[PDB]
Amino acid sequence: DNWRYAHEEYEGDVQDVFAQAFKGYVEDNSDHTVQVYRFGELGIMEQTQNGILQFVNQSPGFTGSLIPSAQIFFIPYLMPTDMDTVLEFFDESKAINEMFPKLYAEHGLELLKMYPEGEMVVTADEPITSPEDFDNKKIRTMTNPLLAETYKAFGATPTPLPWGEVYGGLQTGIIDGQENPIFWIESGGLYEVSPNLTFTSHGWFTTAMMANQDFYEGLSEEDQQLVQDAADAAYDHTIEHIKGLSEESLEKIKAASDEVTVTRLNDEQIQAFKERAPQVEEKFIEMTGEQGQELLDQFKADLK
Ligand SMILES: [Zn+2]
Ligand SMILES: [Zn+2]
Ligand SMILES: [Zn+2]
Ligand SMILES: [Zn+2]
Ligand SMILES: [Zn+2]
Ligand SMILES: [Zn+2]
Ligand SMILES: [Zn+2]
């Protein structure tokens, strides 16, 4: 009767914004109700696979255990460097729009939408202009072999640290830098202790929303259409929020601190960085093999 929807984050976060806008559209255009579940509220991917949940929002990067190839988004420069062309990419990419749903299908999930949450931004105690600037810098990222490899290849020393300890580790010098979307940078106030921002353009934290396949396929052709329409709605709304949360975050960071610097890379500096990417692709294929090869190939085709 009621539809169960779980995501990875807390209220107000991007995935929750997408979720609520999805819930909104369904309830505004039907009698169905979407029961949302934020983090911890269920004790989740396996649940959706088993039909216990109907909808789930989980980032392909943290789905390595069920779908190794889903981690592909952690390869630096996998996708275009500018916000405009990445959006073009999510729209036209045969890899995103045709291959990926196949991968989730093999695990009993109807893939509804993949979307960028925002551009990765590096903060450090110095401005970063070349790979060499990463040398001897203990960088904290989200935990994944591909994220550590990106920075191992950049010259840096990957340094694990629970999220809630990241601020204090930047202050003490336990770490010298980290990467996060500008809005987590602003909101966490990381710029207060790590004032130099660099837009490297190498990563876009990509997430994904899907349904139980048996559930989705058991839906009337009208309900299937409703879900698709609701996902499209959640997508457009979410994209605009992201663009707008970005600039608002960049602005209020500058409103808060006079020590914050912003470094952006020209076409040629970025190129120096892309030369390091193959080391990460290899690590990706080492982890995923022939399926990874299949996926990675489409992604390279699509970027051309
Ligand atoms: Zn998020
Ligand atoms: Zn009713
Ligand atoms: Zn076009
Ligand atoms: Zn497969
Ligand atoms: Zn219905
Ligand atoms: Zn908004
Ligand atoms: Zn190897």
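Using Swiss-Prot numbers, chain A covers 26-68, 73-333, in order.
Method on record in the header is X-ray crystallography, 2.2 Å.
Using N, Cα and C of the backbone, Cβ positions are placed for all residues, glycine too.
The L-ectoine binding site annotation in Swiss-Prot covers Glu34, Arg169, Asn209, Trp213, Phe234. Sequence-distant neighbours of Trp213 (L-ectoine binding site) (same chain, six or more apart, CB under 8 Å from its CB) are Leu219, listed in sequence order.
According to Swiss-Prot, the mutagenesis experiment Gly273 to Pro carries the annotation: Conformationally unbiased. Has wild-type affinity for ectoine. Taking a C-beta cut-off of under 8 angstroms and a sequence separation of 6 or more, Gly273 (mutagenesis position) has no same-chain neighbours.
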Report the member of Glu34, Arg169, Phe234 (the binding-site residues) whose C-beta atom has the most other C-beta atoms within 10 angstroms.
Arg169
Taking the Cβ of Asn209 (L-ectoine binding site) as the centre, how many other Cβ atoms fall within a 10 Å radius?
22
